[PDB]
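Undergrad: My structure is below; once you've seen it, I'll send some questions.
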There are 2 protein chains.
Amino acid sequence: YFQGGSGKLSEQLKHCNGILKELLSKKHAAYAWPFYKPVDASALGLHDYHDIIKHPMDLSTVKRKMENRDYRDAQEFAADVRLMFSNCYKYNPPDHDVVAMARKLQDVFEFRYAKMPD
Amino acid sequence: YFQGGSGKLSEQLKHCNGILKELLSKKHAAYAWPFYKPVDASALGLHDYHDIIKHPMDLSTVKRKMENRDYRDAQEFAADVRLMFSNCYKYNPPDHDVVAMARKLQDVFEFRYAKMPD
Ligand SMILES: CCS(=O)(=O)Nc1ccc(Oc2ccc(F)cc2F)c(-c2cn(C)c(=O)c3cc(-c4cnc[nH]4)oc23)c1
Ligand SMILES: CCS(=O)(=O)Nc1ccc(Oc2ccc(F)cc2F)c(-c2cn(C)c(=O)c3cc(-c4cnc[nH]4)oc23)c1
Ligand SMILES: [K+]
């Protein structure tokens, strides 16, 4: 209900915003879709999720934070994206399909984040 | 020449120290060894390395920083380990052997880092 953030993004944050658009794009939808919204622990029957995962994260939350101008630098953006993957790796056994998807999405993220303009 | 850091590690930093020890252990030496010391750009003939990579990182530097009590929290430790991998992904073509090694080492890192006590 207070004013939302707005302003130009820094050069490094434009790079991050580009990454975000790519992670949300049709290019990666086959493996990105489980990360499009918060994990709905109630609907999926994951009654231990919120006991194991203290800081839930997903791409819709990253998108709202970018649009709101919450991120002040690239490191802060990267930390949220990585948190989203870490949560998946913490909660799930390593042979789960959703873990395979997370690893693929993370390869996309890591390879492009590494090309940060200096 | 001034005093080195010393002090107890927080619980989360003990977890990070444990990860560090594992990354330096014989368990992972077949793919960790290129990260044991800074990239010696002179010796390897990589005369563009320091133009592309602004913040070099390697496991010996992470080790000295942990021993010196440089890291104040787990996120700071993770940022350096991840930076080491990112540098590798930035500099090298994605089919290079050293990239394959980096990905394997990063999988070891990410899966264990995700089990952060909290
Ligand atoms: C769009 C978010 S949502 O509204 O909560 N819907 C949703 C739907 C399916 C999910 O998981 C799967 C994805 C692909 C797959 F092959 C199997 C899944 F269980 C998941 C899912 C996402 N993540 C990030 C997870 O870590 C887990 C774990 C589980 C899970 C379901 N049953 C056991 N574990 O489901 C998800 C989520
Ligand atoms: C222990 C650090 S060191 O003293 O500088 N020695 C060292 C030795 C070999 C290295 O790279 C390779 C490792 C395995 C392999 F199969 C091929 C390599 F080129 C590398 C190496 C490490 N990293 C992190 C890199 O990104 C690259 C890139 C290259 C490289 C060499 N020739 C073209 N690219 O070598 C390294 C380093
Ligand atoms: K990070």
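Count begins at 1; order follows the chain as displayed.
The header says X-ray crystallography, 1.7 Å.
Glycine is no exception: its Cβ is also placed from the backbone N, Cα and C atoms.
Here's the feature list from Swiss-Prot:
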- B:7-116: domain 'Bromo 2' (DOMAIN)
- B:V39 to A (Swiss-Prot position 376): Abolished binding to histone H4 acetylated at 'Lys-12' (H4K12ac) (MUTAGEN)
- B:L44 to A (Swiss-Prot position 381): Reduced binding to histone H4 acetylated at 'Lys-12' (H4K12ac) (MUTAGEN)
- B:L46 to A (Swiss-Prot position 383): Reduced binding to histone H4 acetylated at 'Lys-12' (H4K12ac) (MUTAGEN)
- B:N92 to A (Swiss-Prot position 429): Abolished binding to histone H4 acetylated at 'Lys-12' (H4K12ac) (MUTAGEN)
Undergrad: Express the distance between the Cα positions of B:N92 (mutagenesis position) and B:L44 (mutagenesis position) as a whole number of Å.
TA: 13
Undergrad: Select one residue from B:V39, B:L44, B:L46: among these mutagenesis positions, choose the one with the most other Cβ atoms within 10 Å of its Cβ.
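TA: Result of the Cβ crowding comparison: B:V39.
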Undergrad: How many helix, strand and coil residues does the domain 'Bromo 2' (B:7-116) contain under DSSP?
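TA: Summed by class, the stretch gives 76 helix, 0 strand, 34 coil.
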Undergrad: Express the distance between the Cα positions of B:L46 (mutagenesis position) and B:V39 (mutagenesis position) as a whole number of Å.
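TA: For B:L46 (mutagenesis position) versus B:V39 (mutagenesis position), the Cα atoms are 9 Å apart.
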